[PDB]
Amino acid sequence: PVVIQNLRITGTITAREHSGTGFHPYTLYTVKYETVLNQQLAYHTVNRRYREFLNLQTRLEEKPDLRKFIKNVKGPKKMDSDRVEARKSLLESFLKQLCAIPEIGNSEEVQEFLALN
C-alpha cells in the first residue's frame, strides 16, 4: 500500500503555546516526504514537536503486534551545532526506519503522525 520516500527534516518552526499562566515558545520539526502512486507523486509537509515523536514511539511500543517490529530501532529519549544535528539525524533516522517496516509504516499511528490519512 503506502509508499513513502525521501523523508527528511528540513528545518524548524518556533511556535507559542499557552499553559494557563502564560505563553511558551516551542520547537516544531519540519518533516518533508513524498508518496508514490501508480506515475503520480504527492508532496507532503508536517510539523511535529519532539514530544510528538516520543508519543509516537510510546504508542507503538504500547502495542505487542507492533512493538515487536521496532525492538531494534533507535528512537528519542527524554550554541551547540553538533547536538542539533545529532538530534535531527536521530529523529529522521527514527522516522525512516519506522516507514520501511510495512506493518509499521501502514499503522494508523504513523499515518496520523505524518498526516497522511
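The residue numbers of chain A are those assigned by Swiss-Prot, with the residues present covering 532-569, 577-616, 626-664 sequentially.
Note: Cβ is positioned from N, Cα and C throughout, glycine not excepted.
Mutagenesis annotation in Swiss-Prot: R587 to Q, described as Abolishes interaction with membranes enriched in phosphatidylinositol 3-phosphate; the structure shown retains the original residue. Of all Cβ atoms in the shown protein chains, 16 besides its own fall within 10 Å of the Cβ of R587 (mutagenesis position).
Reduced to three states, the DSSP call for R587 (mutagenesis position) is strand. Among the mutagenesis experiments that Swiss-Prot reports, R587 to A is described with the note: Abolishes location on endosome membranes.
Proximity of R634 (mutagenesis position) to non-local residues of its own chain (separation of 6 or more, Cβ distance below 8 Å) is seen for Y588, given in sequence order. In Swiss-Prot, the entry for mutagenesis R634 to K states: Abolishes interaction with membranes enriched in phosphatidylinositol 3-phosphate. Abolishes location on endosome membranes. The structure shown retains the original residue.
No coordinates are deposited for the 7 residues that fall between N569 and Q577. The C-alpha atoms bordering this gap are 5 Å apart. One thing to note is that 9 residues go unmodelled from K616 to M626, and the Cα atoms at each side are 20 Å apart.
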